[PDB]
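Accompanying notes for the structure given below.
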Amino acid sequence: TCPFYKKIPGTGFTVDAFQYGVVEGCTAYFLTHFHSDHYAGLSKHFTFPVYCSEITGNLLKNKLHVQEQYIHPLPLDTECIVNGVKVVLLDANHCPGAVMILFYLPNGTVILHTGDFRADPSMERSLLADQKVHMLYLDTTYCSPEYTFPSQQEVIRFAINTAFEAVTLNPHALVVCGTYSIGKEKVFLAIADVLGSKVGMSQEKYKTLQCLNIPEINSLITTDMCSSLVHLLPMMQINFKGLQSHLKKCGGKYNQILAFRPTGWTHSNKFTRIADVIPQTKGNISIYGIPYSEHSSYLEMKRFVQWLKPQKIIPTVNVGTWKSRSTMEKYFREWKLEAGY
Ligand code: NI
């Protein structure tokens, strides 16, 4: 059955709750973003109302084949009424079309559901600042102090300079970027822009990008692999064997590969800075691991919550074991005692 952390008290709403069949009492199902864990269970067979951003609606329609009559897209930063209740969608700074939802309950309680998010200080001057928020449903992915990472901009700068140098040294080098869902598109778009190239990709991946309301998208991407010097492949193929194999397929148009694996955190965040990063190399193929995150670091999450001063926090990630819940509760209490709420 649908857990209490996916239910909004004193409404018939749920959030990211599509895997449990019909939820008893639910009149509207919200979807924060188009990642499979969150949408799991949605298909052309679903016949209840779904509320979401415009981008998330394009994806539901075109990729999942959810029928149009059930898609209710809402604009961002706008007070809207849903089934008698005031809501606002806000940018979550996660992947394209990802939202946080603000719910103003009839009794006067205010609830923020973050979805998946990367906390940023620009969120401190949104509509959130206008009133007290009583309850917070929080993306706790990286809720432990070891989880540090550079800014998105530091990581992009590094990727840009690295790719530019390699292709100026060898104009027959190909650049490859790994991918498994939506998100982290700036990696491959910024590399292609410094090289004066479009991004080449499969038909399925191109169809995904064509849903994302990216300005001038037709000038940035193509299905003609031949004509382009940055290619996208599934993350699973970003290894020496997969990359040599792809290089055979391209028709000796390239004689070297430089590849990027954008990942979350892995244990080497605790010493290395982005400027120290060096690749793994075997022959004419090099692979760089770059920690481009679309989730809050511990420090970014702590700042956001200390500003917001919620009366209660409800975790939405790593809630499956008592040890994790216990550890998270300890950090929430520290934050509260330091900030005085
Ligand atoms: Ni996500």
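The residue numbers of chain A are those assigned by Swiss-Prot, with the residues present covering 700-1040 sequentially.
Just so it is clear, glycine is given a Cβ too, placed from its N, Cα and C backbone atoms.
Experimental mutagenesis is annotated in Swiss-Prot for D838 to N, with the remark: Impaired nuclear focus formation, reduced interaction with PIAS and increased sensitivity to cisplatin. One mutagenesis experiment named in Swiss-Prot is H994 to A, and its note says Impaired nuclear focus formation, reduced interaction with PIAS and increased sensitivity to cisplatin.
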Residues satisfying Cβ distance under 8 Å from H994 (mutagenesis position), sequence separation of at least 6: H793, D815, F816, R817, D838, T840, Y841, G963
C-beta crowding around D838 (mutagenesis position), within 10 angstroms: 23
